[PDB]
Amino acid sequence: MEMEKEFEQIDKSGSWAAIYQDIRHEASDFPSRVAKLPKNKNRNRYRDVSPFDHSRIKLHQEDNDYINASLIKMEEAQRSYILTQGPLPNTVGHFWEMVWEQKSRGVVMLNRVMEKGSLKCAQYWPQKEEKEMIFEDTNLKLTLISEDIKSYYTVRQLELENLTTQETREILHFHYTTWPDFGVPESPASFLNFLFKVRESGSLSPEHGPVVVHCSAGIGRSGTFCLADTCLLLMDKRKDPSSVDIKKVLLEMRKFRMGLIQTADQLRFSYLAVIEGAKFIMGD
């Protein structure tokens with residue numbers, strides 16, 4: 001069923017809460033035993049948001065390999081993503097260790113450091129060229145190279161140096177700065193423009209490791225980003241674009257991380273973004 005007609009149908013009958021609860025009922029439940037070990041309590045932001053064991057990213061260290069991060073591998077679309085929580089004061093070094101070890105080119109941030117008067121993640125990148133950051137627990141150096149501030153997003157060029165080997169790499173930081181404190185955006189236009197800027201940079205392409213994407217918990221806004229991207233790619237690849245089923249794609253992604261899409265409003269917004277984005281995919 002053409003999702004656009006599915007959309008109007010749900011909207012007129014006002015059944016978004018019902019659709020969304022069906023997804024919650026059918027979603028996968030896999031163990032998350034490592035996340036719940038006592039030694040990892042200060043590595044998790046939220047008690048009820050944990051990576052599954054089978055898909056968690058492991059840090060390359062013998063001490064403690066745990067980070068709250070998951071590999072979402074989309075086989076038909078040929079895209080992979082790492083979804084993670086916003087870094088905590090005690091996990092900023094782990095976060096950049098993961099970026100290094102997984103060979104990522106881009107980091108996608110969908111939250112502000114402060115929202116609703118409370119801290120939603122650490123200030124984990126440098127704000128001035130001449131004031132670099134050193135992460136002593138993981139032996140990395142991070143320098144701000146340049147910053148481009150636009151009305152709806154900011155893009156930063158960063159240098160990450162492995163101090164053990166003196167190798168350096170360029171990382172791109174894509175920061176969507178205008179998601180509202182409550183609810184979802186009224187129009188998907190600026191979010192889609194942002195997605196296309198990330199695509200154009202190469203950060204989603206198979207010559208690099210998976211993009212790292214986060215918000216505060218790494219499931220709501222972060223789930224909207226990867227769901228929209230994958231659905232649009234499938235519409236490009238298939239003979240019949242109307243065959244793409246957003247609810248089925250979301251359930252496939254929920255095999256790899258729990259809780260993706262946190263509200264019925266985020267589900268509706270994801271439909272809207274794919275419907276409006278398709279009016280470029282199909283050739284306009």
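From the backbone N, Cα and C atoms, a Cβ is placed for every residue, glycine too.
Going by Swiss-Prot, these are the annotated features:
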type	residues	note
MUTAGEN	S50 to A or D	No phosphorylation
MUTAGEN	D181 to A	Substrate-trapping mutant
BINDING	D181, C215, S216, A217, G218, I219, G220, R221, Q262	substrate binding site
MUTAGEN	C215 to S	Catalytically inactive mutant; abolishes sulfhydration
ACT_SITE	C215	active site, phosphocysteine intermediate
Among all protein chains shown, how many Cβ atoms are found within 10 Å of the Cβ of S216 (substrate binding site), not counting that one?
21
Compute the C-alpha separation of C215 (mutagenesis position) from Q262 (substrate binding site), stating it in Å without decimals.
12
Per residue, counting other C-beta atoms within 10 angstroms of the C-beta, which of the recorded positions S50, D181, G218, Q262 reaches the highest number?
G218
To the nearest whole angstrom, state the Cα distance for the pair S50 (mutagenesis position) and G218 (substrate binding site).
10
Given the recorded positions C215, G220, which one's Cβ is surrounded by the fewest other Cβ atoms within 10 Å?
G220
What is the separation, in Å, between the Cα atoms of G218 (substrate binding site) and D181 (mutagenesis position)?
16
Please report the three-state DSSP label of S216 (substrate binding site).
coil
